[PDB]
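**Student:** Encoded as structure tokens, here's the structure I'll be asking about.
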Amino acid sequence: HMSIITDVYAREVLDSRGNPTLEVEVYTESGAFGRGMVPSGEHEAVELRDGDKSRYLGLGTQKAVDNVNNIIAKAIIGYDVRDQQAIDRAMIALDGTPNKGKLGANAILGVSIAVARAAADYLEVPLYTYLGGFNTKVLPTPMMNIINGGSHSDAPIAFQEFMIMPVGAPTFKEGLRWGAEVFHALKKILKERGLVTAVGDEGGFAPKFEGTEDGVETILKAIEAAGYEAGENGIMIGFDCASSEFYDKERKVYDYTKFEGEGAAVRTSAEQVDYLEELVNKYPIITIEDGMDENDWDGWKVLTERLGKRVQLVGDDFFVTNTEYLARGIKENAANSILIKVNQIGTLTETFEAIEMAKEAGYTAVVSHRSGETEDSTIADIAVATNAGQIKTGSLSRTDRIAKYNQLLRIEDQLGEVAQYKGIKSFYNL
């Protein structure tokens, strides 16, 4: 039979940081072919690294490759390419450990994506429709990393990302246009101001700003210089605080002096909500990723209680694309959104279960990328697959980001008049 998987093959390659990762290629009997590349950035499914400090600083992925070829290959070769779920469970079972540590979630995912991309090819249909069935129409309102703080910046800013969103644009094409044009308008401002216009891991700037206020304030300046409004009818802001980064576990506080230098405001759970609340009043923020630590459940509860109805609140690391942690989130009214990083969980099925569960709680599934990305564009299709309405794939520079933006332009076009773009209406959690 022609649908049947006859080859599965991995090799080591580079992600967009200059670090190894892997691709898996799957052939069917028929000639059909798919290529699954894997990205890379605690409760998060393990990615296998060689540890050999004399190869790529021990970030080699030969371990992973050798598991795809010598173990997963033999097990999987034989299945029908379309048994997307039979296969993902095979690998999971085969692996046997809860956080995919035996074979590694890079190995597993790789295969799993390859097989889908192969099956979509086999049936001679786009990836989003294979994945999603026939009712895939919605193009994601994207949230575009434009300024960086935290580890990435040297400026006195703790929040890791500052993003934007063309919620007010009619089509995703225009939305991207909008988004780009501001990025160039900002880039200009940053030159006139004498700050660094080189870009970090997600294609954003990370300039030496005065602090968090100057940070937002200029993103707004940019928006206006481009000639868009700053609201529901224009462009709006978001954060990834990555607060788990500046949380002191023993003092159980949000230590801003780590990133904003001595004489900076150390905050408790309650104060932290109050700051974020301030920010939201002051500004047209619409989303806030990791407002809190990944083990600060009480905090999360309160945060979401306060802004839960004004502002979309996304648990990134607080859920790790993982049903177990998310169900608890739902139960305890812990967020109203979730960041869906496919490699964080390891297979597409588990990824879809996660995206599914979240919808039925009135939680938005934000499909996201990882810092270490690839020429792959699978996640773009995943946001259309599920009509998720949202996507975080980075800034408007570096093909690691723009591959997806293009990929989505492709999907917009291929969908002709069928395509929708929900802008602000994608926030069914509000």
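FYI, residue positions are counted from 1 along the chain as it appears here.
Backbone N, Cα and C define each Cβ position, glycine as well.
The feature active site, proton donor is assigned by Swiss-Prot to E202, with sequence analysis given as support. Annotation source Swiss-Prot lists active site, proton acceptor at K341, citing sequence analysis. Summarising the annotation, Swiss-Prot assigns (2R)-2-phosphoglycerate binding site to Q160, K341, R370, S371, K392. Here Swiss-Prot flags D240, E289, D316 as Mg(2+) binding site. Annotation of the mutagenesis experiment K309 to A (Swiss-Prot position 312) in Swiss-Prot: 62% enzmye activity, about 200% increased plasminogen binding, about 1.75-fold better tPA-dependent plasminogen activation. Annotation of the published mutagenesis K359 to A (Swiss-Prot position 362) in Swiss-Prot: 54% enzyme activity,octomeric structure is less stable, about 340% increased plasminogen binding, about 0.58-fold decreased tPA-dependent plasminogen activation; the original residue is retained in the structure shown. One entry in Swiss-Prot concerns the mutagenesis experiment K425 to L (Swiss-Prot position 428). Its note says: No effect on catalytic activity; significant decrease in the ability to bind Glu- and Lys-plasminogen.
Just tell me what is around each of these and how deep it sits.
**Tutor:** Proximity of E202 (active site, proton donor) to non-local residues of its own chain (separation of 6 or more, Cβ distance below 8 Å) is seen for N145, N148, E161, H369, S371, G394, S395, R398, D400, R401, given in sequence order.
The C-beta environment of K341 (active site, proton acceptor), restricted to residues of the same chain at least 6 apart in sequence and closer than 8 Å, consists of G41, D316, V320, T321, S368, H369, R370.
Every protein chain shown contributes to the tally, and the Cβ of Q160 ((2R)-2-phosphoglycerate binding site) ends up with 26 other Cβ atoms within 10 Å.
For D240 (Mg(2+) binding site), other Cβ atoms within 10 Å of its Cβ number 27.
Its own atom aside, the Cβ of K309 (mutagenesis position) has 11 Cβ atoms within 10 angstroms in the protein chains shown.
A 10 Å cutoff on Cβ-Cβ distances gives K359 (mutagenesis position) a total of 17 other Cβ atoms nearby, all chains included.
DSSP classifies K425 (mutagenesis position) as helix under the three-state reduction. All protein chains shown were included, and the count of other CB atoms within 10 Å of the CB of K425 (mutagenesis position) stands at 14.
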**Student:** If I take the alpha carbons of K309 (mutagenesis position) and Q160 ((2R)-2-phosphoglycerate binding site), what is the distance between them in whole Å?
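**Tutor:** Taking the Cα atoms only, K309 (mutagenesis position) lies 23 Å from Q160 ((2R)-2-phosphoglycerate binding site).
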**Student:** If you count other Cβ atoms within 10 Å of each one's Cβ, which of the binding-site residues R370, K392 has the most?
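**Tutor:** Comparing the binding-site residues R370, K392, the most crowded Cβ belongs to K392.
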**Student:** So the entry has no coordinates for 4 residues flanked by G41 and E42. How far apart are their C-alpha atoms in Å?
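**Tutor:** Result for this gap is 12 Å, Cα to Cα.
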**Student:** Using Cβ atoms only, which residues of the same chain lie under 8 Å from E289 (Mg(2+) binding site) while being at least 6 residues apart in sequence?
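**Tutor:** When sequence neighbours closer than 6 are ignored, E289 (Mg(2+) binding site) has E161, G238, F239, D240, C241, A242, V314, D316, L339, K392 within Cβ distance under 8 Å.
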**Student:** Between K359 (mutagenesis position) and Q160 ((2R)-2-phosphoglycerate binding site), how far is it from one CA atom to the other, in Å?
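**Tutor:** That comes out at 27 Å between the alpha carbons.
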